[PDB]
Amino acid sequence: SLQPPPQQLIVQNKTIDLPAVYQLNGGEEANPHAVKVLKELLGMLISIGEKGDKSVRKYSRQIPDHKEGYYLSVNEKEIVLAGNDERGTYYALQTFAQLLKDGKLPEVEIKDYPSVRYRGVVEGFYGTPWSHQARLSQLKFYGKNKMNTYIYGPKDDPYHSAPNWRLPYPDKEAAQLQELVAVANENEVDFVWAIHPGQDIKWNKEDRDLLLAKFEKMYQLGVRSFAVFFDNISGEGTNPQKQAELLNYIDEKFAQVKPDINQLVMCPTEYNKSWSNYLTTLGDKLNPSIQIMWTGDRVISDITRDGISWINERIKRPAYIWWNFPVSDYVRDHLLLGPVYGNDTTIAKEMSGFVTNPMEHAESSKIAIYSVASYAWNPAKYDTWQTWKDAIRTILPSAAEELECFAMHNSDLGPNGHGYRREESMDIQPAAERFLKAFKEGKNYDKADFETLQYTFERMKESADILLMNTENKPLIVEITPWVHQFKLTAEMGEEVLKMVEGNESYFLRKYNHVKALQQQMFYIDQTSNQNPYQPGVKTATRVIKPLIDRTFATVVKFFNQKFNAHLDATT
Ligand SMILES: [Ca+2]
């Protein structure tokens, strides 16, 4: 099982023992980073290098003729880790490290190349920006998962947006960005520095030269990939040709002069189909090498063939997709740990790049980031649920099943203004529906469904109490602790309701008081944890579990009220 799935893979159904002694060749001309990654994993011959080096002269024919492609041959004879370019060798080494298990290697032959040219993440979400260490871990994760594009565009940074983009970075923040670029180059990831100079910027001669000066400064810091954002810029510079001429100018002056500029991206004022003459002029009057960002048919929507062919006509170039998942700046009381799906699996040629907008929690976003890194590399072989489970195991192997059980019930976004929903709590939904139908009409409940609900609530309690004390991935646990508390409380309330449907009178009253106390606990967590201006509080399992619990509670409470002339408060 390899991730992301390679294009062509041949397995010989036989294993090869570890070479205790080896004679590696080509280390002086291959990628030094891949050389270090290889030596950290360490007679038998091992050849490694980019196409054209003497070490891989024998295997230049088998190299895929695509950027970031590689050829990896492990057999009884020797080992070949050849790459189409310097980044392809690093990706080959990542796949090779995936192949190694307990010092044994399968006899395989792999030819690989990315399906989408640019793949990665953009840190454009509203809310608390990531820490420096979190960004370093994210860069290393991207490098391990064959992602190449990280767009540094945090909304709460004054030096890349209005009005301080003209200012140089302070020496300390400049050193921080320098170490970011250093780690990115160490793991072969394009640090795309974003800038958004809008705010009603009527064009002139000063501001453009200040843009060029800031670009030269960031180049002095080591940045080699840049992007200009007009994302709903309220500027009167929503004029199409003004933006087109500005981007053409910065390409004509800064890109052609500088030797190793990699990416040049721009985001139009209209980045979705619902917010629309503008994109046509943009695509006609822009340089061919510059990319144009896009988010889909809506502000937060999936990518369909009719949703991409409709735009690729206007911009006259392959789109640079910007998916808004699992970003939760519009519903941050919920967790979005559901699987990545909905995008068509056969539109790789219709887009230049695919970048995801993640949550304010990085380790929690790693699930969808892993899924996108697999899908953006090979949409034809993108297994949705298997990749989701593989991401869960990769992030927390010690508690893979527990994190799986938790994420299964934290997927839906709940009601919101964008109308974006996610499927959640599916495997138990038929049991919940059958049980609520059996008790809503006063009939007899199915026993198998009762045992299933017991098992689910017990497993929720177990998974919550296991996740609370995990230390293998501490940042993740620190991110999801309040939601795990609410999850455990929901499991306990459901367990007590399941004991309430099997009644004497005093036992029922005790369980009723217990359920009320648990609702108070939930309100306390809602009013204390995750306090933000827009969507404060903590919510979990709101798709199936919470409605089922509330409805069963109300049903049994009304039955008791009409059976004993009581007037219990069934409000939740
Ligand atoms: Ca070389």
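All residue numbers given for chain A refer to Swiss-Prot; the residues shown span 25-66, 75-308, 313-539, 541-609 in order.
Cβ atoms are placed via backbone N, Cα and C, with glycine included.
The feature protein binding site is assigned by Swiss-Prot to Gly156, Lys187, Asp263, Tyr303, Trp358, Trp359, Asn360, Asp365, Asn393, with experimental evidence given as support. Here the residue is the original one, while Swiss-Prot reports the published mutagenesis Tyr158 to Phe with the comment 99% decrease in activity for pNP-O-GlcNAc. Among the mutagenesis experiments that Swiss-Prot reports, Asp263 to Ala is described with the note: 99% decrease in activity for pNP-O-GlcNAc. Here Swiss-Prot describes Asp263 to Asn as a published mutagenesis experiment; the accompanying note says: 99% decrease in activity for pNP-O-GlcNAc. Swiss-Prot gives this note for the published mutagenesis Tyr303 to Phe: 113% increase in activity for pNP-O-GlcNAc. In Swiss-Prot, the entry for mutagenesis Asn393 to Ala states: 95% decrease in activity for pNP-O-GlcNAc. The structure shown retains the original residue.
Known features from Swiss-Prot, placed on the structure.
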residue : record               : contacts (Cβ under 8 Å, 6+ apart)
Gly156  : protein binding site : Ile183, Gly185, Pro186, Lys187, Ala226, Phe261, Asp263, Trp358, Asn393
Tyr158  : mutagenesis position : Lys187, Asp365
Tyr303  : mutagenesis position : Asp263, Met329, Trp330, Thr331, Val335, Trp358
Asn360  : protein binding site : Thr331, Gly332, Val335, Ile336, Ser337, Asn393
Unmodelled stretch of 8 residues - C-alpha distance in Å from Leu66 to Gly75: 13
Surrounding CB atoms that lie within 10 Å of the CB of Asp263 (mutagenesis position), all protein chains: 17
Interval of 4 unresolved-in-model residues, reported as the Cα distance (Å) from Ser308 through to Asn313: 8
Cβ-Cβ neighbours of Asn393 (mutagenesis position) (radius 10 Å): 24
DSSP-derived class (H/G/I helix, E/B strand, else coil) of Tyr158 (mutagenesis position): coil
Surrounding CB atoms that lie within 10 Å of the CB of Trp358 (protein binding site), all protein chains: 22
